[PDB]
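Novice: The structure under discussion is supplied below as structure tokens; questions concerning it will follow.
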Amino acid sequence: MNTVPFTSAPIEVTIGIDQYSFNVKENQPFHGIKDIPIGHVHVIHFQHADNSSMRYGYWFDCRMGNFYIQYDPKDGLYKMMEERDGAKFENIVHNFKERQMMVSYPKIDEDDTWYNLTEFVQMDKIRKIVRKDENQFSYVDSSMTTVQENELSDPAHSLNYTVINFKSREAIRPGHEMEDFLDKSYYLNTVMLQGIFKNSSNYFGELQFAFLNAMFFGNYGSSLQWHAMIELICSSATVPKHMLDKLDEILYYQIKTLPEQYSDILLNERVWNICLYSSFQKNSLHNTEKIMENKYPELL
Amino acid sequence: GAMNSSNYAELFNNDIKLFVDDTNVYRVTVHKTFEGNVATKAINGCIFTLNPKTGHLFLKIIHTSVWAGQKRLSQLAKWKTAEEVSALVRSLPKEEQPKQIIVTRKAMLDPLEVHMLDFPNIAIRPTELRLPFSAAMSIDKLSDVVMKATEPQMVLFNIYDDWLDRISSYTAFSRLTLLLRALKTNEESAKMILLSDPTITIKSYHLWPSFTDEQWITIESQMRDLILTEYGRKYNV
């Protein structure tokens with residue numbers, strides 16, 4: 001069970017750790033988060049009390065190094081940093097734990113929510129979507145634009161999601177225009193799965209990461225990417241049965257975890273109505289259709 | 001974006017553009033079967049592709065053989081239309097390629113956009129205008145060449161005959177839209193108006209009667225009267 005210690009909390013901030021969140025007062029004796037489950041990626045996120053604009057945060061994996069947070073009063077944010085000195089780190093965390101200055105990652109034993117949301121998400125894939133190779137952890141915020149969004153303006157600070165475009169030469173084989181546009185199986189299976197992702201695990205990982213960036217930061221480009229990856233599978237007549245079963249599970253947990261009051265901006269009416277009621281896969285997503293109908297019948 | 005009353009003059013500028021109308025591509029007679037069920041029998045159709053500036057009509061005849069063994073024909077018709085328009089643009093030399101294609105029906109936008117991905121500089125546009133191009137099959141010589149076709153065929157026409165010798169495109173397009181609106185609203189009345197006077201003939205190389213300028217004013221007046229009457233009857237006003 002790993003720890004992300006904090007130097008201090010000099011500004012009042014709502015702190016997120018995965019699907020949990022804590023309010024910390026200005027100069028409250030807070031020294032971080034302990035008992036973080038090993039084996040999953042995690043995200044630690046921040047909304048300042050003084051500026052509910054810019055949600056921002058850090059994707060990290062405690063197996064990859066010793067990470068701490070320190071407020072930077074120049075850039076005005078909580079920064080993730082790596083402590084390379086293993087014994088300095090253990091010694092700081094030991095003191096903070098002894099003084100009970102750390103909140104405990106509040107996982108219920110029965111609860112597989114985080115595993116279910118992050119099943120296919122790997123730090124190595126996150127770091128290729130979010131390029132800052134000198135760090136082992138990945139910064140994301142509300143404002144970051146996607147490579148695709150930038151094509152339609154600072155490349156370094158972009159989310160490099162796989163570009164999906166249903167009206168592109170990549171998506172449409174010459175002489176298969178109607179066939180490829182109305183049945184995207186070619187684009188899903190050959191171009192994206194075999195060509196670019198190599199397997200459905202990498203595809204699902206990016207889809208899951210896009211959702212979590214949409215949900216935790218209100219990142220609009222991430223939400224576009226999540227919907228595009230759902231729609232590409234749903235609009236394909238030919239999908240491996242195991243992919244359809246797993247997609248149903250993934251979407252079920254995403255819809256279960258979504259805050260009820262964000263469904264209006266985070267869920268695309270057209271995509272969901274098309275995926276659940278018109279598409280090739282309209283009958284392949286039992287769990288997802290039942291939770292959407294019982295939780296968001298207005299959107300449909 | 002959309003072509004409307006506001007940007008109407010753009011049709012007659014020096015940017016090559018084509019209107020594409022797909023309303024006569026897939027045509028059926030609905031009939032009873034021996035068992036008292038309903039079946040369709042397709043008849044020959046056409047894509048109506050028109051340069052509104054020059055009057056050049058690229059009438060691609062859609063022979064019933066193209067539907068043989070195919071499903072969802074109203075959807076295929078849109079894609080077949082886009083394939084033929086794409087083929088036509090690729091067959092034209094570069095300097096003759098349209099800079100814009102305006103579809104009369106919004107359902108044509110995605111099929112045409114997908115077929116024209118090789119032409120990212122050709123803008124595909126809808127219109128808010130209710131253009132009467134569906135009445136193209138009320139022009140006898142166009143109807144005749146469509147119904148006689150025994151195979152796929154492209155036939156080239158000037159839908160303005162020789163009018164551009166005497167009037168501007170703008171005026172030629174207004175006359176065409178008035179004749180087609182009349183033919184669409186009451187085909188019998190409109191055809192009566194156009195042929196009644198036997199001294200006025202259609203030249204072998206023309207679609208419409210050889211009217212003097214004064215005879216056109218009279219004809220145009222009779223067409224507006226036809227259109228307003230039928231509109232009264234439609235809406236008891």
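The chain as shown is numbered from 1 upward.
Header lists the method as X-ray crystallography, 1.7 Å.
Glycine is no exception: its Cβ is also placed from the backbone N, Cα and C atoms.
According to Swiss-Prot:
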type: MUTAGEN; residues: B:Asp21 to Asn (Swiss-Prot position 1853); note: Reduced growth at 30 degrees Celsius. Strongly reduced growth at 16 degrees Celsius
type: MUTAGEN; residues: B:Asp22 to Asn (Swiss-Prot position 1854); note: Reduced growth at 30 degrees Celsius. Strongly reduced growth at 16 degrees Celsius
type: MUTAGEN; residues: B:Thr23 to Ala (Swiss-Prot position 1855); note: Reduced growth at 30 degrees Celsius. Strongly reduced growth at 16 degrees Celsius
type: MUTAGEN; residues: B:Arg105 to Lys (Swiss-Prot position 1937); note: Severely impaired growth. Reduced growth at 30 degrees Celsius. Strongly reduced growth at 16 degrees Celsius
Novice: Counting Cβ atoms within 10 Å across all protein chains shown, which of the mutagenesis positions B:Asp21, B:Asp22, B:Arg105 comes out on top?
Specialist: B:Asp22
Novice: Can you see whether DSSP assigns B:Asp21 (mutagenesis position) to helix, strand or coil?
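Specialist: Its secondary structure by DSSP: strand.
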Novice: Can you grab the distance from B:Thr23 (mutagenesis position) over to B:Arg105 (mutagenesis position)? Cα atoms, rounded to a whole Å.
Specialist: 8
Novice: Under DSSP, is B:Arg105 (mutagenesis position) part of a helix or a strand, or is it coil?
Specialist: coil
Novice: In whole Å, how far is B:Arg105 (mutagenesis position) from B:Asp22 (mutagenesis position) when you measure between their Cα atoms?
Specialist: 8
Novice: Sorry to bug you, but what's the C-alpha spacing from B:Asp21 (mutagenesis position) to B:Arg105 (mutagenesis position), rounded to the closest Å?
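Specialist: For B:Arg105 (mutagenesis position) versus B:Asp21 (mutagenesis position), the Cα atoms are 7 Å apart.
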